[PDB]
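Trainee: The following block contains the structure, expressed as C-alpha coordinates.
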Amino acid sequence: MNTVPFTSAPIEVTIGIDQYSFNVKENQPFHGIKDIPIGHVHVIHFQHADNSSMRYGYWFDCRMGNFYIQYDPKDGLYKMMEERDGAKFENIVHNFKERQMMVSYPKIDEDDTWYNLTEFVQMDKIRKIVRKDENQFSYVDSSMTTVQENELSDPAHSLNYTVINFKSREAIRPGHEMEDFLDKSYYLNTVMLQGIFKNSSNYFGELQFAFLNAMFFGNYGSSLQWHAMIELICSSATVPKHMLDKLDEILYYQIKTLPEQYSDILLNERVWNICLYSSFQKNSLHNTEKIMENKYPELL
Amino acid sequence: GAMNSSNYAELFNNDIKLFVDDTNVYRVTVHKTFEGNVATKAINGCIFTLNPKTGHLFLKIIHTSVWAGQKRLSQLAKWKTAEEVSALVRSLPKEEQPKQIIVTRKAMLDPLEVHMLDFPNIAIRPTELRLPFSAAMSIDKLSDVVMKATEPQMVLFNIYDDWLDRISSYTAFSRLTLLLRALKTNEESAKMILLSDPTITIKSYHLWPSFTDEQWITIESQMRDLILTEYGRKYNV
Ligand SMILES: Cn1cnn(Cc2ccc(F)c(Cl)c2)c1=O
(Lines of atoms letter the chains of each structure in order from A and count residues from 1; the text may use other names and numbers.)
(Lines give C-alpha, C1' and ligand atoms only; values in the text may rest on other atoms or scores of the structure.)
Protein backbone atom coordinates (compact mmCIF):
# COMPACT_ATOMS: atom_id res chain seq x y z
CA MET A 1 0.00 0.00 0.00
CA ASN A 2 1.41 3.41 -1.07
CA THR A 3 1.02 7.00 0.07
CA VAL A 4 0.56 10.45 -1.61
CA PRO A 5 1.55 12.80 1.27
CA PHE A 6 0.61 16.54 1.12
CA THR A 7 2.82 19.34 2.41
CA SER A 8 -0.30 21.15 3.73
CA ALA A 9 -3.79 22.23 2.49
CA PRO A 10 -3.76 26.05 2.33
CA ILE A 11 -6.97 26.52 0.36
CA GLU A 12 -10.34 24.85 0.81
CA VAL A 13 -10.61 22.13 -1.82
CA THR A 14 -12.59 19.01 -2.66
CA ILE A 15 -10.10 16.20 -3.15
CA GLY A 16 -10.85 13.17 -5.33
CA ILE A 17 -8.90 9.95 -5.24
CA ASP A 18 -10.13 7.50 -7.90
CA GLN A 19 -13.91 7.23 -7.41
CA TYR A 20 -13.75 8.71 -3.88
CA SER A 21 -13.75 12.26 -2.66
CA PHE A 22 -13.67 14.41 0.44
CA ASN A 23 -13.59 18.03 1.59
CA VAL A 24 -10.61 19.74 3.15
CA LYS A 25 -11.13 23.14 4.78
CA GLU A 26 -8.75 26.09 4.34
CA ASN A 27 -5.62 25.40 6.45
CA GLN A 28 -7.14 22.19 7.83
CA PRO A 29 -4.46 19.82 9.20
CA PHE A 30 -4.26 17.39 6.29
CA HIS A 31 -1.17 15.63 4.98
CA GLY A 32 -2.57 13.35 2.33
CA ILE A 33 -3.72 9.88 1.46
CA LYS A 34 -2.44 6.49 2.55
CA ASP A 35 -3.12 2.83 1.88
CA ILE A 36 -3.44 3.38 -1.90
CA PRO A 37 -3.65 0.00 -3.67
CA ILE A 38 -0.55 -0.91 -5.62
CA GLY A 39 -0.93 -2.44 -9.06
CA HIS A 40 -3.33 0.05 -10.64
CA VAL A 41 -3.08 3.55 -11.99
CA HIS A 42 -4.75 6.18 -9.83
CA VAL A 43 -6.00 9.72 -10.25
CA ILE A 44 -6.01 12.39 -7.57
CA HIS A 45 -8.08 15.43 -8.46
CA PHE A 46 -9.13 18.80 -7.21
CA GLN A 47 -11.97 21.33 -7.20
CA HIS A 48 -11.34 24.54 -5.33
CA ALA A 49 -14.13 25.79 -3.11
CA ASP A 50 -13.98 29.24 -4.63
CA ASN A 51 -13.92 28.18 -8.28
CA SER A 52 -15.83 24.99 -9.01
CA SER A 53 -14.65 25.87 -12.51
CA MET A 54 -11.58 23.86 -13.49
CA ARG A 55 -11.34 20.43 -12.01
CA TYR A 56 -7.75 19.31 -12.49
CA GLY A 57 -5.80 16.30 -11.35
CA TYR A 58 -2.94 13.86 -11.86
CA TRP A 59 -2.75 10.30 -13.21
CA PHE A 60 -0.02 8.34 -11.40
CA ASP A 61 1.29 4.84 -10.54
CA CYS A 62 3.03 4.60 -7.18
CA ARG A 63 5.30 1.92 -8.55
CA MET A 64 7.01 4.55 -10.72
CA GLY A 65 8.23 6.89 -7.98
CA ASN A 66 7.45 8.64 -4.70
CA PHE A 67 4.90 11.41 -5.40
CA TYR A 68 3.49 14.16 -3.14
CA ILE A 69 1.19 17.23 -3.45
CA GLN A 70 2.15 20.81 -2.35
CA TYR A 71 0.03 23.87 -3.10
CA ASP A 72 1.80 26.51 -5.27
CA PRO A 73 0.47 30.03 -4.25
CA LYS A 74 1.89 31.57 -7.43
CA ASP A 75 0.18 29.27 -9.99
CA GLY A 76 -2.65 28.69 -7.58
CA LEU A 77 -3.00 24.94 -7.66
CA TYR A 78 -2.10 21.75 -5.84
CA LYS A 79 0.85 20.44 -7.87
CA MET A 80 2.13 16.90 -8.02
CA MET A 81 5.86 16.50 -7.47
CA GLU A 82 8.35 13.60 -7.25
CA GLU A 83 10.59 13.20 -4.11
CA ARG A 84 13.78 11.58 -5.51
CA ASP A 85 15.37 11.28 -2.02
CA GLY A 86 13.67 8.08 -0.93
CA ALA A 87 14.84 8.13 2.74
CA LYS A 88 13.52 11.73 3.18
CA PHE A 89 10.15 10.70 1.68
CA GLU A 90 10.01 7.76 4.14
CA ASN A 91 10.93 10.01 7.10
CA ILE A 92 8.28 12.59 6.03
CA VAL A 93 5.58 9.95 5.32
CA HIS A 94 6.24 7.98 8.54
CA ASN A 95 5.95 11.29 10.56
CA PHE A 96 2.51 12.19 9.01
CA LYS A 97 1.32 8.55 9.53
CA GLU A 98 2.29 8.54 13.24
CA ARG A 99 0.45 11.85 13.74
CA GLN A 100 -2.61 10.40 11.92
CA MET A 101 -2.93 13.36 9.53
CA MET A 102 -3.76 11.22 6.47
CA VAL A 103 -6.99 9.78 5.19
CA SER A 104 -7.11 6.15 4.15
CA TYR A 105 -7.98 5.01 0.66
CA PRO A 106 -11.28 3.48 1.58
CA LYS A 107 -11.33 0.26 -0.34
CA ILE A 108 -14.10 -2.20 0.51
CA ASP A 109 -12.61 -5.67 0.06
CA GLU A 110 -15.55 -7.03 -1.98
CA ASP A 111 -15.19 -4.10 -4.35
CA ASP A 112 -13.55 -4.45 -7.74
CA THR A 113 -14.92 -1.16 -9.15
CA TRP A 114 -11.58 0.55 -9.64
CA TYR A 115 -9.94 -2.47 -11.14
CA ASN A 116 -12.85 -2.83 -13.51
CA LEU A 117 -12.67 0.83 -14.63
CA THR A 118 -8.87 0.70 -15.19
CA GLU A 119 -8.24 -2.94 -16.17
CA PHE A 120 -6.55 -1.98 -19.53
CA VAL A 121 -5.23 1.43 -18.48
CA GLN A 122 -1.44 1.61 -18.27
CA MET A 123 0.61 4.60 -17.17
CA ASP A 124 3.06 4.27 -20.09
CA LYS A 125 0.15 4.74 -22.55
CA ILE A 126 -1.42 7.60 -20.56
CA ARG A 127 1.92 9.40 -20.90
CA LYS A 128 1.70 9.14 -24.68
CA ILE A 129 -1.78 10.67 -24.67
CA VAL A 130 -0.65 13.33 -22.16
CA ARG A 131 2.75 14.45 -23.40
CA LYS A 132 4.97 15.82 -20.62
CA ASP A 133 7.91 13.49 -20.52
CA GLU A 134 9.89 15.13 -17.70
CA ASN A 135 7.28 13.98 -15.16
CA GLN A 136 6.24 10.39 -14.36
CA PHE A 137 2.64 11.52 -13.61
CA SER A 138 0.23 13.22 -15.99
CA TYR A 139 -1.83 16.32 -15.49
CA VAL A 140 -5.30 16.68 -16.94
CA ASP A 141 -8.02 19.28 -16.49
CA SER A 142 -11.53 20.24 -17.66
CA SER A 143 -10.46 22.60 -20.41
CA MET A 144 -7.82 20.54 -22.21
CA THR A 145 -8.68 19.92 -25.83
CA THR A 146 -7.91 16.90 -27.99
CA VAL A 147 -5.70 16.67 -31.08
CA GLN A 148 -8.86 16.14 -33.14
CA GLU A 149 -10.57 19.15 -31.51
CA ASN A 150 -7.57 21.31 -32.48
CA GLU A 151 -7.93 20.19 -36.11
CA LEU A 152 -11.51 21.52 -36.09
CA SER A 153 -4.85 25.55 -29.99
CA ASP A 154 -1.77 24.87 -27.81
CA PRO A 155 -0.43 21.46 -28.93
CA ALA A 156 1.64 20.81 -25.78
CA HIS A 157 -1.42 20.95 -23.49
CA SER A 158 -3.55 18.68 -25.66
CA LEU A 159 -4.96 15.16 -25.22
CA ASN A 160 -3.41 13.11 -28.00
CA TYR A 161 -6.20 10.55 -28.28
CA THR A 162 -6.26 8.37 -31.44
CA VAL A 163 -8.18 10.17 -34.15
CA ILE A 164 -11.32 8.30 -35.26
CA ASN A 165 -13.36 9.81 -38.08
CA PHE A 166 -16.00 7.72 -39.82
CA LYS A 167 -16.07 9.96 -42.93
CA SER A 168 -12.35 9.93 -43.63
CA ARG A 169 -10.14 8.25 -46.22
CA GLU A 170 -8.59 6.39 -43.31
CA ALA A 171 -11.99 4.86 -42.57
CA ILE A 172 -13.08 4.21 -46.17
CA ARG A 173 -11.45 2.00 -48.76
CA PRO A 174 -11.78 3.19 -52.41
CA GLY A 175 -14.53 1.14 -54.02
CA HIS A 176 -15.93 -0.06 -50.68
CA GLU A 177 -17.58 3.28 -49.89
CA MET A 178 -20.97 1.87 -48.95
CA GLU A 179 -19.54 -1.32 -47.51
CA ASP A 180 -17.02 0.39 -45.27
CA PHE A 181 -19.38 3.09 -44.04
CA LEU A 182 -22.27 0.80 -43.11
CA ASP A 183 -19.97 -1.96 -41.67
CA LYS A 184 -16.86 -0.50 -40.06
CA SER A 185 -15.14 -3.82 -39.42
CA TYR A 186 -12.21 -2.98 -41.78
CA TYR A 187 -11.60 0.27 -39.96
CA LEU A 188 -11.88 -1.39 -36.50
CA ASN A 189 -9.93 -4.62 -37.13
CA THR A 190 -7.34 -3.71 -39.76
CA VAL A 191 -6.82 0.09 -39.51
CA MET A 192 -7.16 0.56 -35.77
CA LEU A 193 -6.69 -2.80 -34.01
CA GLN A 194 -4.03 -4.36 -36.28
CA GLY A 195 -2.58 -1.04 -37.53
CA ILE A 196 -2.59 1.53 -34.71
CA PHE A 197 -3.46 0.00 -31.35
CA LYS A 198 -1.83 -3.39 -32.16
CA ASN A 199 -4.22 -5.23 -29.82
CA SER A 200 -7.63 -4.88 -28.17
CA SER A 201 -6.09 -4.19 -24.77
CA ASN A 202 -4.56 -0.90 -25.87
CA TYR A 203 -7.87 -0.02 -27.54
CA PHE A 204 -9.82 -0.74 -24.41
CA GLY A 205 -7.19 1.15 -22.33
CA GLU A 206 -7.65 4.33 -24.35
CA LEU A 207 -11.42 3.89 -24.19
CA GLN A 208 -11.35 3.51 -20.43
CA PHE A 209 -9.00 6.47 -20.00
CA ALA A 210 -11.23 8.71 -22.17
CA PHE A 211 -14.28 7.76 -20.07
CA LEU A 212 -12.50 8.47 -16.81
CA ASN A 213 -11.29 11.92 -17.97
CA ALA A 214 -14.91 12.64 -18.97
CA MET A 215 -16.30 11.55 -15.63
CA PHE A 216 -13.76 13.06 -13.32
CA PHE A 217 -12.96 16.30 -15.19
CA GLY A 218 -15.95 16.92 -17.56
CA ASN A 219 -13.34 16.99 -20.30
CA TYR A 220 -15.75 17.22 -23.26
CA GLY A 221 -13.11 16.02 -25.83
CA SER A 222 -12.64 12.79 -23.85
CA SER A 223 -16.38 12.26 -23.73
CA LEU A 224 -16.37 12.45 -27.54
CA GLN A 225 -13.47 10.00 -27.82
CA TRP A 226 -15.18 7.49 -25.53
CA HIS A 227 -18.40 7.45 -27.53
CA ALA A 228 -16.48 7.27 -30.82
CA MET A 229 -14.59 4.16 -29.73
CA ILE A 230 -17.80 2.49 -28.52
CA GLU A 231 -19.59 3.37 -31.77
CA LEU A 232 -16.72 2.03 -33.95
CA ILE A 233 -17.08 -1.39 -32.30
CA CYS A 234 -20.88 -1.37 -32.25
CA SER A 235 -21.01 -0.47 -35.97
CA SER A 236 -18.68 -3.30 -36.95
CA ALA A 237 -20.40 -6.51 -38.07
CA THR A 238 -17.21 -8.51 -37.41
CA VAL A 239 -15.75 -8.20 -33.91
CA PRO A 240 -13.89 -10.96 -32.00
CA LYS A 241 -16.26 -12.59 -29.50
CA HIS A 242 -13.85 -11.91 -26.69
CA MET A 243 -13.77 -8.21 -27.42
CA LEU A 244 -17.56 -8.01 -27.36
CA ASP A 245 -17.82 -9.80 -24.05
CA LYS A 246 -15.07 -7.64 -22.57
CA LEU A 247 -16.68 -4.47 -23.95
CA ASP A 248 -19.97 -5.37 -22.24
CA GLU A 249 -18.20 -5.66 -18.89
CA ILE A 250 -16.26 -2.46 -19.42
CA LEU A 251 -19.34 -0.39 -20.18
CA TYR A 252 -21.43 -1.99 -17.48
CA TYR A 253 -19.04 -0.72 -14.84
CA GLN A 254 -18.73 2.69 -16.46
CA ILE A 255 -22.51 3.14 -16.46
CA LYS A 256 -22.75 1.67 -12.96
CA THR A 257 -20.19 4.25 -11.69
CA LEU A 258 -21.35 7.38 -13.53
CA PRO A 259 -22.93 9.92 -11.14
CA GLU A 260 -26.67 9.75 -11.78
CA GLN A 261 -26.99 13.52 -12.14
CA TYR A 262 -24.27 13.74 -14.81
CA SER A 263 -25.90 11.28 -17.24
CA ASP A 264 -27.84 14.03 -19.01
CA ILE A 265 -24.83 15.91 -20.25
CA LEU A 266 -22.32 13.02 -20.68
CA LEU A 267 -24.27 10.29 -22.33
CA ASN A 268 -24.97 10.76 -26.01
CA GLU A 269 -28.49 9.64 -26.88
CA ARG A 270 -27.77 8.88 -30.54
CA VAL A 271 -24.71 6.74 -29.87
CA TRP A 272 -26.35 4.68 -27.13
CA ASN A 273 -29.67 4.10 -28.89
CA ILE A 274 -27.77 3.17 -32.03
CA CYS A 275 -25.36 0.91 -30.17
CA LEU A 276 -27.98 -0.87 -28.09
CA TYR A 277 -30.92 -1.06 -30.48
CA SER A 278 -29.86 -0.59 -34.13
CA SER A 279 -26.22 -1.61 -34.51
CA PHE A 280 -24.72 -4.96 -35.45
CA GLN A 281 -23.92 -5.49 -31.78
CA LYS A 282 -27.39 -4.62 -30.52
CA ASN A 283 -27.63 -8.14 -29.06
CA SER A 284 -24.09 -8.45 -27.70
CA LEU A 285 -24.11 -6.04 -24.72
CA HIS A 286 -26.57 -7.76 -22.40
CA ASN A 287 -25.14 -6.41 -19.17
CA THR A 288 -24.75 -2.88 -20.46
CA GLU A 289 -28.26 -2.84 -21.93
CA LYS A 290 -29.78 -4.18 -18.70
CA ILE A 291 -28.16 -1.54 -16.47
CA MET A 292 -28.83 1.23 -18.98
CA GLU A 293 -32.55 0.34 -19.20
CA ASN A 294 -33.03 0.08 -15.43
CA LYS A 295 -31.00 3.18 -14.55
CA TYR A 296 -31.41 5.62 -17.48
CA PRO A 297 -34.55 4.55 -19.39
CA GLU A 298 -35.26 8.22 -20.04
CA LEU A 299 -32.25 8.44 -22.37
CA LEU A 300 -33.73 5.60 -24.45
CA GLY B 1 -25.37 25.23 -45.00
CA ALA B 2 -28.84 24.53 -46.36
CA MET B 3 -30.11 26.11 -49.57
CA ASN B 4 -33.46 27.84 -49.00
CA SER B 5 -35.67 30.82 -49.89
CA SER B 6 -33.12 33.21 -48.46
CA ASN B 7 -30.01 32.29 -50.40
CA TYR B 8 -31.86 31.42 -53.61
CA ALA B 9 -29.87 33.70 -55.96
CA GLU B 10 -26.61 31.85 -55.23
CA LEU B 11 -27.62 29.27 -57.80
CA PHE B 12 -27.11 31.84 -60.53
CA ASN B 13 -23.69 33.21 -59.68
CA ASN B 14 -20.53 32.15 -61.40
CA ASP B 15 -19.52 29.32 -59.02
CA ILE B 16 -20.13 26.06 -60.78
CA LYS B 17 -22.70 23.96 -58.98
CA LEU B 18 -25.01 20.98 -59.48
CA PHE B 19 -28.29 19.79 -58.10
CA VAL B 20 -28.53 16.01 -57.68
CA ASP B 21 -32.00 14.46 -57.47
CA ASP B 22 -32.23 10.74 -56.74
CA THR B 23 -36.01 10.33 -56.63
CA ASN B 24 -36.15 8.42 -59.92
CA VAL B 25 -33.09 6.18 -59.53
CA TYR B 26 -34.93 3.14 -58.05
CA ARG B 27 -38.33 2.79 -59.63
CA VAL B 28 -40.65 -0.18 -59.30
CA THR B 29 -44.05 -1.53 -60.27
CA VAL B 30 -45.90 -3.43 -57.52
CA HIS B 31 -47.91 -6.45 -58.64
CA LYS B 32 -49.55 -9.64 -57.38
CA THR B 33 -47.87 -13.05 -57.65
CA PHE B 34 -49.67 -16.22 -58.71
CA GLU B 35 -49.86 -17.25 -55.03
CA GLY B 36 -51.58 -13.95 -54.24
CA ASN B 37 -48.53 -12.31 -52.68
CA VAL B 38 -47.02 -8.98 -53.65
CA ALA B 39 -43.74 -8.52 -55.45
CA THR B 40 -41.94 -5.64 -57.15
CA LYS B 41 -40.49 -5.44 -60.64
CA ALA B 42 -37.78 -2.79 -61.13
CA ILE B 43 -37.91 -0.54 -64.20
CA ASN B 44 -35.20 1.68 -65.56
CA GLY B 45 -34.43 4.85 -63.65
CA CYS B 46 -32.23 7.95 -63.87
CA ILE B 47 -30.13 10.29 -61.80
CA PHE B 48 -31.09 13.91 -62.39
CA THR B 49 -27.97 16.10 -62.14
CA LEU B 50 -28.53 19.65 -63.26
CA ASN B 51 -26.41 22.76 -63.59
CA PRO B 52 -28.95 25.51 -62.76
CA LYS B 53 -26.94 28.31 -64.38
CA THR B 54 -26.38 26.66 -67.79
CA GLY B 55 -29.28 24.18 -67.85
CA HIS B 56 -26.91 21.31 -68.62
CA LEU B 57 -28.53 18.06 -67.45
CA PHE B 58 -26.35 14.94 -66.99
CA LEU B 59 -29.01 12.25 -67.14
CA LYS B 60 -27.41 9.04 -65.95
CA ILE B 61 -29.67 6.12 -66.85
CA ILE B 62 -29.83 3.46 -64.20
CA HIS B 63 -30.56 0.21 -65.93
CA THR B 64 -32.46 -2.48 -64.01
CA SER B 65 -29.47 -4.86 -64.33
CA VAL B 66 -27.72 -2.81 -61.65
CA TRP B 67 -30.17 -4.08 -59.03
CA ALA B 68 -29.74 -7.82 -59.91
CA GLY B 69 -28.88 -9.94 -56.91
CA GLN B 70 -28.75 -6.91 -54.58
CA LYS B 71 -30.49 -6.45 -51.24
CA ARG B 72 -31.87 -3.27 -49.59
CA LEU B 73 -32.39 -1.59 -52.90
CA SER B 74 -33.67 1.76 -51.60
CA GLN B 75 -30.44 2.13 -49.61
CA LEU B 76 -28.23 0.95 -52.42
CA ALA B 77 -29.88 3.44 -54.76
CA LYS B 78 -28.55 6.34 -52.68
CA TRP B 79 -24.91 4.92 -52.77
CA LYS B 80 -25.22 4.09 -56.45
CA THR B 81 -26.33 7.62 -57.03
CA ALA B 82 -23.37 8.93 -55.02
CA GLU B 83 -21.00 6.64 -56.93
CA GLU B 84 -22.19 7.94 -60.36
CA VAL B 85 -22.03 11.58 -59.31
CA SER B 86 -18.49 11.20 -58.05
CA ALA B 87 -17.53 9.37 -61.23
CA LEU B 88 -18.94 12.32 -63.21
CA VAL B 89 -16.97 14.83 -61.22
CA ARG B 90 -13.82 12.73 -61.66
CA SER B 91 -14.35 12.70 -65.40
CA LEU B 92 -14.45 16.47 -65.66
CA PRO B 93 -11.35 18.71 -65.95
CA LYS B 94 -10.61 20.46 -62.67
CA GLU B 95 -11.84 23.83 -63.85
CA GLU B 96 -15.24 22.24 -64.79
CA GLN B 97 -15.80 20.42 -61.51
CA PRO B 98 -18.54 21.87 -59.29
CA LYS B 99 -17.61 23.88 -56.24
CA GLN B 100 -20.91 22.77 -54.62
CA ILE B 101 -23.27 19.82 -55.02
CA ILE B 102 -26.76 20.44 -53.66
CA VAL B 103 -28.80 17.24 -52.95
CA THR B 104 -32.56 17.45 -53.03
CA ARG B 105 -32.93 14.79 -50.28
CA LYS B 106 -30.97 14.81 -46.97
CA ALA B 107 -30.52 11.05 -47.19
CA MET B 108 -28.07 11.58 -50.02
CA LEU B 109 -25.69 13.68 -47.85
CA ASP B 110 -23.70 10.89 -46.20
CA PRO B 111 -23.48 8.71 -49.35
CA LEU B 112 -22.19 11.59 -51.45
CA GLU B 113 -19.87 12.97 -48.79
CA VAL B 114 -18.18 9.55 -48.51
CA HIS B 115 -17.86 9.07 -52.27
CA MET B 116 -16.43 12.54 -52.48
CA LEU B 117 -13.76 12.34 -49.78
CA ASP B 118 -11.18 12.83 -52.54
CA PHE B 119 -12.74 16.29 -53.21
CA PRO B 120 -12.72 18.04 -49.79
CA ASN B 121 -13.15 21.38 -51.56
CA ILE B 122 -16.56 20.48 -52.99
CA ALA B 123 -19.27 21.48 -50.54
CA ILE B 124 -22.07 18.93 -50.27
CA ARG B 125 -25.26 20.75 -49.30
CA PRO B 126 -28.90 19.93 -48.52
CA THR B 127 -31.85 22.17 -49.31
CA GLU B 128 -35.07 23.25 -47.56
CA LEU B 129 -36.80 23.71 -50.94
CA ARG B 130 -39.43 21.25 -52.19
CA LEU B 131 -38.09 21.21 -55.72
CA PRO B 132 -40.17 19.31 -58.28
CA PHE B 133 -37.37 17.44 -60.02
CA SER B 134 -39.18 14.12 -59.46
CA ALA B 135 -41.45 15.19 -62.37
CA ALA B 136 -38.53 14.97 -64.82
CA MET B 137 -39.95 11.63 -65.98
CA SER B 138 -43.13 13.46 -67.10
CA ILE B 139 -41.04 15.08 -69.86
CA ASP B 140 -41.76 12.72 -72.74
CA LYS B 141 -38.33 12.70 -74.34
CA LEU B 142 -36.57 12.09 -71.02
CA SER B 143 -38.99 9.32 -70.08
CA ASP B 144 -38.46 7.75 -73.51
CA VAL B 145 -34.67 7.48 -73.44
CA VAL B 146 -34.80 6.06 -69.90
CA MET B 147 -37.34 3.36 -70.78
CA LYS B 148 -35.62 2.44 -74.04
CA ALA B 149 -32.14 2.01 -72.54
CA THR B 150 -30.79 -1.59 -72.60
CA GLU B 151 -27.54 -0.78 -70.76
CA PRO B 152 -26.16 1.88 -68.43
CA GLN B 153 -25.80 5.14 -70.33
CA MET B 154 -25.27 8.86 -69.74
CA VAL B 155 -27.34 11.21 -71.91
CA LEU B 156 -26.78 14.97 -72.05
CA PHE B 157 -29.63 17.48 -72.40
CA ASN B 158 -30.05 21.23 -72.00
CA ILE B 159 -33.23 21.37 -69.89
CA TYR B 160 -33.70 25.02 -70.91
CA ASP B 161 -33.71 24.46 -74.70
CA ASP B 162 -32.52 27.81 -76.12
CA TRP B 163 -34.21 29.95 -73.52
CA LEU B 164 -30.97 31.45 -72.26
CA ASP B 165 -30.62 33.22 -75.62
CA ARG B 166 -33.52 35.38 -74.44
CA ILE B 167 -33.91 35.18 -70.64
CA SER B 168 -31.62 34.98 -67.66
CA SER B 169 -30.79 31.79 -65.82
CA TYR B 170 -32.83 32.99 -62.86
CA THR B 171 -35.89 33.27 -65.09
CA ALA B 172 -35.19 30.00 -66.91
CA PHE B 173 -34.87 28.17 -63.63
CA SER B 174 -38.18 29.69 -62.52
CA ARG B 175 -39.95 28.60 -65.70
CA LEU B 176 -38.49 25.11 -65.34
CA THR B 177 -39.75 24.80 -61.78
CA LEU B 178 -43.18 26.04 -62.69
CA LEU B 179 -43.48 23.61 -65.56
CA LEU B 180 -42.36 20.74 -63.39
CA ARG B 181 -44.49 21.76 -60.39
CA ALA B 182 -47.44 21.77 -62.82
CA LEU B 183 -46.51 18.41 -64.25
CA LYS B 184 -46.23 17.00 -60.74
CA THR B 185 -49.61 18.31 -59.58
CA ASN B 186 -51.60 17.30 -62.67
CA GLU B 187 -49.63 15.69 -65.46
CA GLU B 188 -52.57 15.33 -67.83
CA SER B 189 -53.69 18.95 -67.62
CA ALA B 190 -50.11 20.20 -67.61
CA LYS B 191 -49.46 18.32 -70.86
CA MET B 192 -52.79 19.34 -72.36
CA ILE B 193 -51.73 22.96 -71.78
CA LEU B 194 -48.29 22.61 -73.33
CA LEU B 195 -49.64 20.67 -76.37
CA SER B 196 -52.91 22.72 -76.46
CA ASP B 197 -51.65 24.35 -79.70
CA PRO B 198 -51.99 22.06 -82.79
CA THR B 199 -49.70 24.51 -84.82
CA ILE B 200 -46.78 24.83 -82.23
CA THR B 201 -43.62 22.60 -82.46
CA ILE B 202 -41.00 21.10 -80.11
CA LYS B 203 -37.67 20.98 -82.07
CA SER B 204 -35.94 17.68 -82.48
CA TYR B 205 -33.11 18.91 -80.29
CA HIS B 206 -35.43 20.32 -77.56
CA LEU B 207 -37.63 19.11 -74.75
CA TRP B 208 -40.30 21.81 -74.70
CA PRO B 209 -42.34 23.57 -77.38
CA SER B 210 -40.93 26.50 -79.34
CA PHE B 211 -43.03 29.23 -77.71
CA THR B 212 -42.69 32.92 -78.43
CA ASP B 213 -42.07 35.30 -75.53
CA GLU B 214 -45.78 36.18 -75.51
CA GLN B 215 -46.85 32.55 -75.77
CA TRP B 216 -44.68 31.65 -72.76
CA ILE B 217 -46.50 34.28 -70.67
CA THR B 218 -49.82 32.71 -71.57
CA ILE B 219 -48.44 29.22 -70.90
CA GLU B 220 -46.79 30.22 -67.61
CA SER B 221 -50.08 31.85 -66.61
CA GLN B 222 -52.04 28.69 -67.43
CA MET B 223 -49.58 26.63 -65.39
CA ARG B 224 -50.10 28.91 -62.38
CA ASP B 225 -53.88 28.52 -62.61
CA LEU B 226 -53.45 24.73 -62.69
CA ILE B 227 -51.30 24.72 -59.56
CA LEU B 228 -53.75 26.99 -57.71
CA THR B 229 -56.68 24.97 -59.07
CA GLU B 230 -55.51 21.46 -58.11
CA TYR B 231 -54.74 23.08 -54.77
CA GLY B 232 -58.47 23.71 -54.48
CA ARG B 233 -59.66 20.37 -55.84
CA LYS B 234 -57.25 18.78 -53.36
CA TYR B 235 -58.15 21.04 -50.42
CA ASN B 236 -61.72 22.04 -51.39
CA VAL B 237 -60.99 25.78 -51.50
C1 LIG C 1 9.00 19.05 5.21
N2 LIG C 1 9.22 19.66 3.93
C3 LIG C 1 8.26 20.36 3.30
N4 LIG C 1 8.44 20.32 2.01
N5 LIG C 1 9.52 19.53 1.74
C6 LIG C 1 9.39 18.44 0.67
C7 LIG C 1 8.28 17.50 0.88
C8 LIG C 1 7.28 17.95 1.58
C9 LIG C 1 6.19 17.31 1.88
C10 LIG C 1 6.01 16.06 1.43
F11 LIG C 1 4.86 15.57 1.63
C12 LIG C 1 7.08 15.49 0.73
CL13 LIG C 1 7.05 14.03 0.30
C14 LIG C 1 8.20 16.18 0.42
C15 LIG C 1 10.05 19.14 2.92
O16 LIG C 1 11.08 18.59 3.03
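Think of each number as a place in line: the chain as shown, counted from 1.
The deposited model was determined using X-ray crystallography, 1.7 Å.
Just so it is clear, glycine is given a Cβ too, placed from its N, Cα and C backbone atoms.
So Swiss-Prot lists these for the protein:
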MUTAGEN   B:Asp21 to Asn (Swiss-Prot position 1853)  Reduced growth at 30 degrees Celsius. Strongly reduced growth at 16 degrees Celsius
MUTAGEN   B:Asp22 to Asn (Swiss-Prot position 1854)  Reduced growth at 30 degrees Celsius. Strongly reduced growth at 16 degrees Celsius
MUTAGEN   B:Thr23 to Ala (Swiss-Prot position 1855)  Reduced growth at 30 degrees Celsius. Strongly reduced growth at 16 degrees Celsius
MUTAGEN   B:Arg105 to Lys (Swiss-Prot position 1937)  Severely impaired growth. Reduced growth at 30 degrees Celsius. Strongly reduced growth at 16 degrees Celsius
Trainee: Roughly how many Å separate the Cα of B:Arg105 (mutagenesis position) from that of B:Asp22 (mutagenesis position), to the nearest whole number?
Mentor: 8
Trainee: CB neighbours of B:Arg105 (mutagenesis position) within 10 A?
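Mentor: Cβ-Cβ neighbours of B:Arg105 (mutagenesis position) within 10 Å number 15.
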Trainee: Around the Cβ of B:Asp22 (mutagenesis position), how many other Cβ atoms lie within 10 Å? Please give the count over every shown protein chain.
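Mentor: By my count, 28.
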Trainee: Starting from the Cβ of B:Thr23 (mutagenesis position), draw a 10 Å sphere and report how many other Cβ atoms land inside it.
Mentor: 21
Trainee: Kindly assign B:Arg105 (mutagenesis position) to one of the three DSSP-derived states: helix, strand or coil.
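Mentor: Its secondary structure by DSSP: coil.
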Trainee: Within 10 Å of the Cβ of B:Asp21 (mutagenesis position), how many other Cβ atoms are there?
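Mentor: The answer is 22 other Cβ atoms.
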